[PDB]
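S.K.: Below you'll find the structure I mean.
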Amino acid sequence: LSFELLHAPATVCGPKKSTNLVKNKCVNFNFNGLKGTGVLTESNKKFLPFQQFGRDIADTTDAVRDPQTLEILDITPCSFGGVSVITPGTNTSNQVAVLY
Amino acid sequence: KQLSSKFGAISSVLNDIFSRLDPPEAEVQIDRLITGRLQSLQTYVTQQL
Amino acid sequence: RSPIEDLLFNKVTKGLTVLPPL
Amino acid sequence: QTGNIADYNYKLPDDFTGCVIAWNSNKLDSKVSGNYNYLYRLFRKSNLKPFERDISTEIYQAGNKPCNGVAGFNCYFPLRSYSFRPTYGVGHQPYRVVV
Amino acid sequence: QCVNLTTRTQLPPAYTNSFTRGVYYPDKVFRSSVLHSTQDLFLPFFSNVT
Amino acid sequence: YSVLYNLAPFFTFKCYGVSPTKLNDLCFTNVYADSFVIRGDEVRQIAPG
Ligand SMILES: *[C@@H]1O[C@H](CO)[C@@H](O)[C@H](O)[C@H]1NC(C)=O
Ligand SMILES: *[C@@H]1O[C@H](CO)[C@@H](O)[C@H](O)[C@H]1NC(C)=O
């Protein structure tokens, strides 16, 4: 067996497509080379058959179709955002409040 | 929209860069991308000021 | 609200967040 | 660098703070008979952490069935020897490398 | 198998216009309610077509 | 590397080059396959260099 590495367009590759699926939980998926984190959710929109993945105004993967299943999934990240602390002076007391 | 800028790198996505290029050599490209993003953020901050 | 500022309100239509005013 | 020795035998980190020293010696490491005194691990379950050696003479299993220390059908050993002769070519010459 | 033919009449080619034709999908990326711009090989509008 | 694998008849699978573990991950193109029959210990004659 003689191989040619990085001398032709990619035609033959191995089984790198993961095993299963997880819904309602943000995971670091890899949709055929597109790695990102988001919660897989069913999308109301209709996808044309030739389309592979969707892009929002931010030019980021927010929708995608499965490489094996014709159904389409949405990429929405799980709970993110900053946290703020409301506290009085340290000379007065020490109780604090947490606001998201 | 400035997040999707190449900034002289091979691609605007960094996980693919880390997967296809080892972090020893991809560190320079990642540094260039993040400093371009920081320059854009500083320009936005100055405009907001 | 008075209708004038109601009409004026009708006339006007990833890390970044919009904090509502106090 | 990613290769065969660099992945299983001796892996260097991203920053090394120094370098390596290597030279060729076809006289102090090659004998008239077969000099098979040098071996290297070729099979491993996963990658190797930098700056540590995992000396473990264990059978690597490839198939679903396990082996009780018997090299049978799909069970092989990682350590493979090197063929070193004074009449060998440059690609087969032994290289003395110190880090 | 090919055979020479002499029943073809000689006539210069005609030229018409390509007003609003020659636009396709640049890639399989789904886009909704957005005005996207890209640089690919495209047929120019109001161009000569044979 | 599963339709044949090592589950085939016994191989003298000690060959320099690419390890079988990363052989599956390889995206090589235009593979050349040459099949022939030899006698005895001539397997070691089929080696690079
Ligand atoms: C493999 O993909 C094809 C089309 O992409 C699909 O029809 C088929 O069901 C897939 N195989 C499995 C096991 O899902
Ligand atoms: C196209 O080219 C022909 C000659 O090649 C010319 O007579 C004709 O006017 C052209 N049409 C347009 C729309 O440019």
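Just so it is clear, chain F uses Swiss-Prot numbers, and the residues here are 365-413, in order.
Placed from the backbone N, Cα and C atoms, the Cβ positions cover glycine too.
So Swiss-Prot has the following annotated:
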- F:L368 to I: In strain: Omicron/XBB.1.5, Omicron/EG.5.1 (VARIANT)
- F:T376 to A: In strain: Omicron/BA.2, Omicron/BA.2.12.1, Omicron/BA.4, Omicron/BA.5, Omicron/BQ.1.1, Omicron/XBB.1.5, Omicron/EG.5.1 (VARIANT)
- F:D405 to N: In strain: Omicron/BA.2, Omicron/BA.2.12.1, Omicron/BA.2.75, Omicron/BA.4, Omicron/BA.5, Omicron/BQ.1.1, Omicron/XBB.1.5, Omicron/EG.5.1; complete loss of interaction with host integrins (VARIANT)
- F:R408 to S: In strain: Omicron/BA.2, Omicron/BA.2.12.1, Omicron/BA.2.75, Omicron/BA.4, Omicron/BA.5, Omicron/BQ.1.1, Omicron/XBB.1.5, Omicron/EG.5.1 (VARIANT)
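Help me picture these features in the structure, burial and contacts included.
M.R.: Applying an 8 A CB threshold to same-chain residues 6 or more apart, the list for F:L368 (variant position) is empty.
If you draw a 10 Å sphere around the CB of F:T376 (variant position), it holds 7 other CB atoms from the protein chains shown.
F:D405 (variant position) counts 7 other C-beta atoms within 10 Å of its own C-beta, drawing on all protein chains shown.
Note on F:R408 (variant position): other Cβ atoms within 10 Å of its Cβ, all shown chains, come to 9.
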